[PDB]
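Trainee: Quick one: structure below, then a few questions.
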Amino acid sequence: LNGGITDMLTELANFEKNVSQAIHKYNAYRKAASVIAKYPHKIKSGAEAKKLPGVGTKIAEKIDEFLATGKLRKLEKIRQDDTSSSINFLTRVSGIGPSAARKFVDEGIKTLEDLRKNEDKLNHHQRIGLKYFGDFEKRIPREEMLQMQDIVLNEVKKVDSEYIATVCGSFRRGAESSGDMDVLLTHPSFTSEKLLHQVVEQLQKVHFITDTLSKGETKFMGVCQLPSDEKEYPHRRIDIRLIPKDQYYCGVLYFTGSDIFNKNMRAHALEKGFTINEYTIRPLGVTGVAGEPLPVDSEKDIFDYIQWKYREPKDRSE
DNA sequence: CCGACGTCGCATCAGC
DNA sequence: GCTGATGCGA
DNA sequence: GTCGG
Ligand SMILES: Nc1ccn([C@H]2C[C@H](O)[C@@H](COP(=O)(O)NP(=O)(O)OP(=O)(O)O)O2)c(=O)n1
Ligand SMILES: [Mg+2]
Ligand code: NA
Ligand code: NA
């Protein structure tokens, strides 16, 4: 409905993050683009827009300019700027953030072609990002996510039948496609008071996991691909997080999302005397002092503690 | 007016 | 060599 | 850039 406005605010958001290194301004523009994306009328003026939470004076002014001229001078200008447009573009490679993109552009390295002929100036993550630049920008249809899930749940059970693994994120909520696969792993032997490596190893042995971005005792980030004389599947981003059993369901709730649904839930639990981080749910004592983590054995437990009726993953976009 | 705005695991760098 | 900081993508 | 104490 207001596609021109929300694209403009998303573009400005990227320049803030990537060129100006102004992360809070990036988040501001994104919040503004979001609140406007959901607004159920075609906007007529910046003043109409300013009524929304996240839209302030300068964005109301920007909308005014867009509506009257169909563009924004400042944006048109930065788009045409070689240095800035190249900086913003390089950050599309995974592992090249604002700072590595600035340095490349400083020394004349501006395009994927230039990155291709300068491998030795790329760290390991950035090579993998460049290798899969196009793949990493595709979404994953549900059907492939389900085949991916089949492999992961199978290999994980085969390594030790007492692992518990859950694929979270937009997939756990039932979305028709997904940007990545987030797997949450726990084992009854691991609580708060080798397990990851065994799983990653087995997924590599069956050639499901094809590259490693980073790997510690608790978190793996990397790349995987379904088996193929039909055209091969795109490489996909996979994360595997190993979480102590007593924190597993807080992890699951959180890494299931949505973004927005998380936020309300956290707020609802405040205005109920509980604090929910990704790890624990804790009570707030009569003056804001957090007490001990409360036992949690399922998602539902958390929902009870704060008297909300267990909400299905599919019903969690807010 | 003026500070918050999410917090953290891992890879790699910067300082010693 | 060791420790803390910073970049990055969550 | 926006919000709010
Ligand atoms: N800023 C953020 C980002 C993520 N999250 C939580 C909720 C998300 O569903 C979950 C995973 O983040 P995500 O993978 O970027 N988004 P999600 O999987 O829901 O959708 P897609 O990856 O399919 O685009 O972490 C959050 O609470 N705040
Ligand atoms: Mg996701
Ligand atoms: Na990047
Ligand atoms: Na990016």
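Going by Swiss-Prot, the residues shown for chain A are 11-203, 209-243, 246-335, listed in order.
Determined via X-ray crystallography, 2.1 Å.
In case you wondered, yes, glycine gets a Cβ from its N, Cα and C as well.
Heads up, here are the entries from Swiss-Prot:
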type    : residues               : note
BINDING : A:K60, A:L62, A:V65    : Na(+) 1 binding site
BINDING : A:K60, A:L62, A:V65    : K(+) 1 binding site
BINDING : A:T101, A:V103, A:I106 : K(+) 2 binding site
BINDING : A:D190, A:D192         : Mg(2+) 1 binding site
MUTAGEN : A:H34 to G             : Decreased 5'-dRP lyase activity. Decreased ssDNA binding
MUTAGEN : A:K35 to R             : No effect on 5'-dRP lyase activity
MUTAGEN : A:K35 to A             : Decreased 5'-dRP lyase activity. Decreased ssDNA binding. Loss of 5'-dRP lyase activity; when associated with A-68 and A-72. Decreased ssDNA binding; when associated with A-68 and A-72. No effect on structure shown by circular dichroism
MUTAGEN : A:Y39 to F             : No effect on 5'-dRP lyase activity
MUTAGEN : A:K68 to Q or R        : Slightly reduces 5'-dRP lyase activity
MUTAGEN : A:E75 to A             : Slightly decreased 5'-dRP lyase activity. Decreased ssDNA binding. No effect on structure shown by circular dichroism
MUTAGEN : A:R83 to K             : Slight effect. Abolishes methylation by PRMT6 and impairs the polymerase activity; when associated with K-152
MUTAGEN : A:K84 to R or A        : No effect on 5'-dRP lyase activity
MUTAGEN : A:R152 to K            : Slight effect. Abolishes methylation by PRMT6 and impairs the polymerase activity; when associated with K-83
MUTAGEN : A:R152 to C            : Severely decreased function in base-excision repair. Severely decreased DNA-directed DNA polymerase activity. No effect on 5'-dRP lyase activity. No effect on DNA binding. No effect on structure shown by circular dichroism. No effect on interaction with APEX1, FEN1 and PCNA
Trainee: Can you list which of these recorded positions (A:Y39, A:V65, A:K68, A:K84, A:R152) have a Cβ closer than 6 Å to ligand 2?
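Mentor: The qualifying recorded positions: none of them.
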Trainee: Would you count the other CB atoms within 10 A of the CB of A:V65 (Na(+) 1 binding site), including those on all shown protein chains?
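Mentor: So the number of other Cβ atoms within 10 Å of A:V65 (Na(+) 1 binding site) is 26.
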Trainee: Rounded to the nearest whole Å, what distance do the 5 unmodelled residues have to cover between the Cα atoms of A:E203 and A:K209?
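Mentor: With 5 residues absent from the model, the flanking Cα atoms are 17 Å apart.
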Trainee: In angstrom units, rounded to an integer, how far apart are the Cα atoms of A:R152 (mutagenesis position) and A:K35 (mutagenesis position)?
Mentor: 33
Trainee: Just to be sure I understand the contacts, which recorded positions have a Cβ under 6 angstroms from any atom of ligand 3? Candidates are A:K68, A:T101, A:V103, A:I106.
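Mentor: Correct list: A:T101, A:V103, A:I106.
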Trainee: Since 2 residues are absent from the deposited coordinates between A:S243 and A:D246, report the CA-CA separation in Å as an integer.
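Mentor: Those two Cα atoms are 7 Å from each other.
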Trainee: Out of the recorded positions I have (A:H34, A:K60, A:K68, A:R83, A:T101, A:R152), which ones have their Cβ sitting under 6 Å from ligand 4?
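Mentor: Cβ under 6 Å from ligand 4: A:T101.
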